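Presented below is the structure to which this report refers.
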2 protein chains.
Amino acid sequence: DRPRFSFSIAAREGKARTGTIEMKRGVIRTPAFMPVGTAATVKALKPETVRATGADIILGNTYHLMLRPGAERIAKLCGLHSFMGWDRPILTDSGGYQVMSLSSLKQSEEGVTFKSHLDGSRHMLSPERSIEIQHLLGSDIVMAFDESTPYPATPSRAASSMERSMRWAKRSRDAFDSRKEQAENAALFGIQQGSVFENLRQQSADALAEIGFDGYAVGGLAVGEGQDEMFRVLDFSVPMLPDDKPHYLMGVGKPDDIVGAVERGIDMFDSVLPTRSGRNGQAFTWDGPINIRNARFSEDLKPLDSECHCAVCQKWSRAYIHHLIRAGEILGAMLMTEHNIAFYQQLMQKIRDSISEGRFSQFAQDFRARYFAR
Amino acid sequence: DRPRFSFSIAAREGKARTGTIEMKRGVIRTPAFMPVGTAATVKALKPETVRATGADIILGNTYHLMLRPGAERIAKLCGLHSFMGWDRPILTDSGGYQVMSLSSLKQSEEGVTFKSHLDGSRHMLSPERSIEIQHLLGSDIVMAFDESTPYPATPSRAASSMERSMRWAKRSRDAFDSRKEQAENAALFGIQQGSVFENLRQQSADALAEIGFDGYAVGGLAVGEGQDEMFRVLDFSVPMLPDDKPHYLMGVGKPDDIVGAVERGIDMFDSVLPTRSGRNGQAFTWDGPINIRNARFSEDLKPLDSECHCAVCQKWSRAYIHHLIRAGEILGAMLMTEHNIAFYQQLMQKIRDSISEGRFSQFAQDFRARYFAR
Ligand SMILES: [Zn+2]
Ligand SMILES: [Zn+2]
């Protein structure tokens, strides 16, 4: 009964929206946070635990999966969902960002050649090959393959990368639409580029809306610009995107970045922060992050957060988790990660509820006042 | 309603027994395997997962817990059960073995002085202090503090360590019995020493039965002697212990060691093998252990073991777990460990059932024929 892709906005407050994305493998509540499942695992969590925290969708990294265990191998093993045991929607990034940030790079208009950061094996990516890999994975939301430009970006380099990206967005569209099984069961998002420059962002938006996509991502942020500049860029960039389609801010971010981005019209988020910070001993709380290794928690019997409903905060103390993290114990990573992901989902839930009730502006004020009292 | 400690033998076949140990925090089915929970965690598993595999009791290491997080700290945090979230029985070793094998050692008749292997801090252990620490932990089965003699052991050194151990067993008895809350709610096991020498084992047994204990451990094995010599030592040592009390072989071991020890009258086991081997990529199966990193599993969609009822074998393939282990992913350690512990508990269940039905001899033959076909 479920549709391929249907975004519906149930309530709005200013630029903020709340609603649902209906897909064949499930419903995504927006604004949505996607836990990151890099190499076919949300690190230190079983998929059932990921779901129990409230996640409706997770993200997979195309660049990592193509290096290990391999895209064709995953297809032969019945696709990513079956492989890793997550049966709800999966969004896959294009891999273009990690090629720039992780691999040993030839770049051209056809695509990119690079050496694996793991073993120096040679690989290739292009609009067509990236769409094909995401198809071999079985991805539900496919990202167009673009060209990332490092930070900071000179206007010429930002416009160079943006224009080639828009040509690649058209090739991504066509590659997606050529493959019937993919085009009937998955969705395709386009990526706005153009750095901090308003004119380039607008040309990017026009090109993408001319091609037509199921959703639109804001690319090229959370790469060093700081929150003030990111918000300033969001202020004029998001209204350029089609209003009736989801808006996806890639790689963001800290809780306060998420709230501010929702205030500016963003519907979807992903970040390694809750998982990676958790393994490193940082727990998010409504009173700000805490460093659980600090000596002040060594005999603290309170849970990580006094209001959190997650199973970790129901069962174990700060003192216990302090001990596990300082001891290097795997269970420390597990509990910290589950709490952090549950905290992110509770944030998204409070965001959605406050928009639905027309008190999101008050929620954002209240959130910041307490989170930054620390 | 539950008693402090009541061992009841429901069925026997040759020297093998099956039955139950009833304690205030739960019933222990014997023969029993205890997962090892070193520093207040069975590594990579939540306690609920430990219980879901079938474990009735776990082991804690007194030497590690006294170094981190500290015995008094655990008492202040309401004891080990509450600290780590395991509410069923816990057996604590005495710490004497790790003092010899891990610490930087002065040894005397009063006790032992050593430096922590973690930071060089100075600590002390004695019969009285070991019983007190196990009390501060809240341990359900307390081990007498003994003196371990390295392997191999000359007769003089084996008899030296054994005789002092028996004097320490009397001091452990008295220290335990002096502390009313401990003596009314916990149990105390004595440890037979005496290496491979029949006469020393017999003198040890006589001394321990003269003092009186709730259970009797066979110490000084699984330290390099090989299975043939261990079995030969068990052949004459176990019948020296009181028949109507549990028999605990410390630190054993591989599945085939467990079966052979049950054939010789052992009721209780502990080993780091299922947990530590799991993290290292070795999975136990009814057809012998497999090294999941081997390339032959890279596209194998079968579960780790074709008969195993554990949740890992219900949900994930060898190929997936192969990928996680080779990638260094925490979830690889989690899944391997859960399967290995579940496999050990299924072994103990099959042992108990076959003894109950008077076909344990046939089970042991059948087990070995298949496990060592490999
Ligand atoms: Zn929590
Ligand atoms: Zn299994």
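Following Swiss-Prot, chain A residues are numbered 10-114, 116-384, in order.
Determination method: X-ray crystallography, 2.0 Å.
Note that Cβ sites are derived from N, Cα and C of the backbone, with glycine treated the same way.
A coil conformation is recorded for A:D102 (active site, proton acceptor) in the three-state DSSP classification, outside any helix or strand. Residues annotated as active site, proton acceptor in Swiss-Prot, with sequence analysis given as evidence: A:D102.
Among the features that Swiss-Prot reports, active site, nucleophile is placed at A:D280. When secondary structure is read from DSSP and collapsed to three states, A:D280 (mutagenesis position) falls in the strand class.
The feature substrate binding site is assigned by Swiss-Prot to A:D102, A:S103, A:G104, A:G105, A:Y106, A:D156, A:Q203, A:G230, with experimental evidence given as support. The number of other Cβ atoms within 10 Å of the Cβ belonging to A:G104 (substrate binding site), over all protein chains shown, comes to 27.
The annotation Zn(2+) binding site is assigned in Swiss-Prot to A:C318, A:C320, A:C323, A:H349. The secondary structure of A:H349 (Zn(2+) binding site), as reduced to three states from DSSP, is helical.
Long-range Cβ contacts of A:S103 (mutagenesis position) within its own chain (separation 6+, distance under 8 Å): A:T71, A:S140, A:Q144, A:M153, A:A154, A:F155, A:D156, A:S182, A:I201. The mutagenesis experiment A:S103 to A is recorded by Swiss-Prot, whose note states: Strongly reduces activity.
Counted within 10 Å of its Cβ, the other Cβ atoms near A:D156 (mutagenesis position) come to 28, all protein chains included. In Swiss-Prot, the entry for mutagenesis A:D156 to A states: Abolishes catalytic activity. The structure shown retains the original residue.
Here the Cβ of A:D280 (mutagenesis position) has 22 other Cβ atoms within 10 Å, regardless of which shown protein chain they belong to. According to Swiss-Prot, the mutagenesis experiment A:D280 to N carries the annotation: Abolishes catalytic activity.
Among the listed binding-site residues, namely A:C318, A:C320, the Cβ with the most fellow Cβ atoms inside 10 Å is that of A:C320. Close to A:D102 (active site, proton acceptor) in the fold, though at least 6 residues off in sequence, lie A:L68, A:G69, A:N70, A:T71, A:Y72, A:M153, A:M260, each with a CB less than 8 Å from its CB. By the rule that a residue counts when its Cβ sits under 6 Å from some atom of ligand 1, the recorded positions A:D102, A:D156, A:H349 yield A:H349.
For the recorded Zn(2+) site, residues A:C318, A:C320, A:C323, A:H349 set the reference point as the centre of their Cβ atoms, and the other residues of that chain within 8 Å of it by Cβ are A:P313, A:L314, A:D315, A:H319, A:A321, A:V322, A:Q324, A:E348, A:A352, A:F353. On the backbone, the CA of A:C323 (Zn(2+) binding site) and the CA of A:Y106 (substrate binding site) stand 35 Å apart. It is 36 Å from the Cα atom of A:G105 (substrate binding site) to that of A:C318 (Zn(2+) binding site).
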